[PDB]
Amino acid sequence: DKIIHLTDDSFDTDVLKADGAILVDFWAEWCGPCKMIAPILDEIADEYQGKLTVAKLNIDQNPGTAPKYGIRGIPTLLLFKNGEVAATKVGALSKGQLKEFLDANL
Amino acid sequence: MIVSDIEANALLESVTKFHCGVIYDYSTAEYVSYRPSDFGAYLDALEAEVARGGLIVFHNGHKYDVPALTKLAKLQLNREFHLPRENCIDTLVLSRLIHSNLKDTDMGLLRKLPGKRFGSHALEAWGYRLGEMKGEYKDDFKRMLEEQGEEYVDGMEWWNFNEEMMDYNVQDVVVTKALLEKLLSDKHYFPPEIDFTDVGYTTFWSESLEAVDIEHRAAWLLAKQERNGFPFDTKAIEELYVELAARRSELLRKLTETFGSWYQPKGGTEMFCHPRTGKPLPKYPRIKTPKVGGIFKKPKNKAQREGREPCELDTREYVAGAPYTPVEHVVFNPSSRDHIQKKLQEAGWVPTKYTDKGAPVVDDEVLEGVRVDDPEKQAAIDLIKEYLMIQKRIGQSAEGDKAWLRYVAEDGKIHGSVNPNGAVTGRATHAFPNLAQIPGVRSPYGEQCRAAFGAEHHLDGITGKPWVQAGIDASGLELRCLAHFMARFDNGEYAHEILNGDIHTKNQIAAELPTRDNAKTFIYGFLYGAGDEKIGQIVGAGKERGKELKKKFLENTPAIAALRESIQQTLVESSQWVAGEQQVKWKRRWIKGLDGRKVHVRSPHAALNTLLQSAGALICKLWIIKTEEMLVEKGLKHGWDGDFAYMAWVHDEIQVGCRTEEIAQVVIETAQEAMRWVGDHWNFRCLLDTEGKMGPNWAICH
DNA sequence: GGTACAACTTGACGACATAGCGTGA
DNA sequence: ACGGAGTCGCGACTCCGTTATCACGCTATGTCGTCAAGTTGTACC
Ligand SMILES: Cc1cn([C@H]2C[C@H](O)[C@@H](COP(=O)(O)OP(=O)(O)OP(=O)(O)O)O2)c(=O)[nH]c1=O
Ligand SMILES: [Mg+2]
């Protein structure tokens, strides 16, 4: 599809050594700002297609990765330069703010 | 008659200096100021007042002032200073006897009290209530240290005598005098025809109500119990603590390998709205929105101002106007009902019984009632209940703030205070070491907790032998009181029937109940008017079965409804009905007891409890006072160096640590004779019975 | 350009007030 | 004073009900006061 839904094993095997810009969303079922930011991410997955990797990760059905990275607030978008953490921001941004954040890292 | 007050350097365990003592006399109407060097003259003035047949009045003198003066007189002059019982009058006991209900009258006056004295029987609280309070010595000393500049220590003001402490003692004496005159302004408890400030001690103890003498004898006996104390077994408690800590770690490991962790939404501050319109939505947990943040920082260079050079990136990782959900990685705590309830929802169980704030009832009944599809979690529910029980035992024993290992002094003896009046019904309450919280003989490890409590842990001061503990209990107290009340209705038939075997065992056979204490719980719930849901919860069945048993016992004993109707027509005027409340007019706020107190009533369906609990409390109180008086007059000696000591008066049951089994048998026979004397004195229409046991600890004595 | 400054904000910490629930009689 | 329920001749008309009780302790959890420290607009030379 447009945004790849990952698990912990798929994250560890196809993110840390994927050699590309990877953006991972952290989302829960009961909230809710992720429901706000998800059509924005669906629009960015078509606007900036062919230059980065956009993915989502459920913190509820995958209890491994999020305690390893230590997340205090959701939603939080992490930019992965060759898998490792390069820059991130906490909150539910807008489309222009997210495009500015992606342009401020490339 | 004189009114005195003292000032020591510490409490009863560390008193070593007499600062000042102020005496007011009615025959002179003058203030008698003393010095730290006037301790012998103070004791000689007290002995002259006793020899003149006068009455000396203190404030909480039975618990602190009299043994403090005794210990100071011993450790300073080595002279035997022992004041008689009848020549000492407490204002605290008279205040607790006359004004027995402060919580229902202190509001409307809080405009006076600072706020911390809400329902306080202290000496300063009456100083604010009587509008006679000129500062506080502790606040004056704190202001003094903050004026000098050095730091405040809470014990330095009781180390040095000064004019501030002298004037504070004068203020204490005049507040005690005004409070004594206010309590002697009463008409029911004290007849105003005789000026009680100018009588003899025999005239004062004879020309008043019996309740004042009962209260003062009870206060003297409880102060003797406080200076006696109760033994302890430190090594057994520490071994039990190590065992319960190891089992707690074992069950915590089992529950952490059974269950897992999750995320908790705790941390939100601001408000979330509808993203389309702006309407608030209660269907989301609390989230937070920052107010300062962005992407680029402030332009400082010339090309940054021109937009050529990009500014610094957002390091703080928050943007102004981006709502997020501040969560935390909560670990599953089995001591958290909310966590247990969350896991039972995730297991697939639907809660039924709810509370008033939305969260469902989580207790032992519903933890037995939960039936899920997973056998491992179904077995782990029992581990959760056992973890909660062991956590309760450890929090009672050592890890709590009011811990036994924290409150046992250097002699190995527990020193826990007891309020004589306490509740409004007359039943005594227990202070910060609470001896009522000690578990029974069927709870897990409560047998070891009661086996760690015995009189065998105190060796003799001369021979060095473990003593013998004697425990005496009464059976069917309130039930025989009920027979005494409704004998005038049923011609004494229930009082004749109650003496035929054990009434609780007979009710257990009649109701087909498993245990005798379950039968006791059921008959007490039927006596005090429980609802059908409560009766079904006790019997383990439905409300139809509860109504069947209620109607069966009500048709068996029809006089209870007649007694309730008699009380309802006696003290209650009318009763209105609100949808959430119940406006009931009485025009009679109290019921005269056996001695004649104004025992305050709270509820029209609790006036029966207000009667029966006060009756049982007065019977037990005058019973132990008469038992102590008879054991004194038969020739024995009360104390550690004597023969016996009182160490437990929790409810309707005493523990007596004697020297030999023959002495314990004499104490049991004396208690039986005192019980028969009370039953003959108060015109008891039935027979009163006791039950004495003889064991080394509570494992045999109860 | 520069430079002090002052309320705002973020995060942490401690005292305090309920909440069912558990012991006893 | 409206829900639970006994009843009039199964729907509705109408009659009844409505607390277990005093003590203390406690770990969980939300509220709010207090404080350390940047910070970001900002006013003027
Ligand atoms: C146990 C219990 C007692 N009480 C009150 C009423 C009782 O008369 C009083 C003391 O109860 P108990 O002393 O336990 O009753 P008992 O004297 O008949 O039996 P035993 O000889 O074994 O001691 O406290 C309750 O209100 N609810 C209770 O659950
Ligand atoms: Mg008893």
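What you see of chain B is 1-111, 114-704, where the numbers are those given in Swiss-Prot.
Heads up, header says this was done by electron microscopy, 4.5 Å.
Just so you know, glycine gets a Cβ as well, placed from its N, Cα and C.
Per Swiss-Prot, the feature Mg(2+) 1 binding site maps to B:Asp5. If you look up Swiss-Prot, you'll see B:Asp475, B:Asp654 marked as Mg(2+) 3 binding site, on the strength of experimental evidence. Marked as Mg(2+) 4 binding site by Swiss-Prot: B:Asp475, B:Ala476, B:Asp654. What Swiss-Prot lists as substrate binding site is B:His506, B:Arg518, B:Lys522, B:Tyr526, and the listing cites sequence analysis. Listed in Swiss-Prot as a mutagenesis experiment, B:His123 to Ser is described as follows: 83% loss of exonuclease activity.
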Legend entry - recorded positions close to ligand 2 - of B:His123, B:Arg518, B:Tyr526, only those whose C-beta is under 6 Å away: none
Legend entry - Number of Cβ atoms other than its own within 10 Å, given for B:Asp654 (Mg(2+) 3 binding site): 19
Legend entry - Cβ under 6 Å from ligand 1: qualifying recorded positions of B:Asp5, B:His123, B:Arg518: none
Inset, instruction - Return one of helix, strand or coil for B:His123 (mutagenesis position), based on DSSP. - result: coil
Inset, instruction - Would you count the other CB atoms within 10 A of the CB of B:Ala476 (Mg(2+) 4 binding site), including those on all shown protein chains? - result: 19
Legend entry - Output field, substrate shell: CB within 8 Å of site CB centroid, site B:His506, B:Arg518, B:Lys522, B:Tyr526 dropped: B:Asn509, B:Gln510, B:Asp519, B:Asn520, B:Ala521, B:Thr523, B:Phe524, B:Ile525
Legend entry - Nonlocal residues around B:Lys522 (substrate binding site), in sequence order (Cβ under 8 Å, 6 or more apart): B:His506
Inset, instruction - Rounded to a whole angstrom, give the Cα distance between B:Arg111 and B:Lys114, which sit at either end of 2 unmodelled residues. - result: 5
Legend entry - Residue, out of the recorded positions B:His123, B:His506, B:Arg518, whose Cβ gathers the largest set of other Cβ atoms within 10 Å: B:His506
Inset, instruction - Pull out the recorded positions from the set B:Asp5, B:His123, B:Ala476, B:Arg518, B:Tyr526 whose C-alpha sits within 10 Å of the C-alpha of B:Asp654 (Mg(2+) 3 binding site). - result: B:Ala476
Legend entry - For B:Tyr526 (substrate binding site), the number of other Cβ atoms found within 10 Å of its own Cβ: 14
Inset, instruction - Check B:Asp654 (Mg(2+) 3 binding site) against DSSP and tell me helix, strand or coil, would you? - result: coil
Legend entry - Cβ-centroid neighbourhood (8 Å) of the Mg(2+) 4 site, B:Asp475, B:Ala476, B:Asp654 excluded: B:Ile474, B:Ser477, B:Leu479, B:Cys622, B:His653, B:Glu655, B:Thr692, B:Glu693
Inset, instruction - Provide the number of Cβ atoms within 10 Å of the Cβ of B:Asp475 (Mg(2+) 3 binding site), excluding the reference atom itself. - result: 16
Inset, instruction - Specify the count of other C-beta atoms within 10 Å of the C-beta of B:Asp5 (Mg(2+) 1 binding site). - result: 24
Legend entry - Alpha-carbon distance [B:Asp5 (Mg(2+) 1 binding site); B:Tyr526 (substrate binding site)] in Å: 46
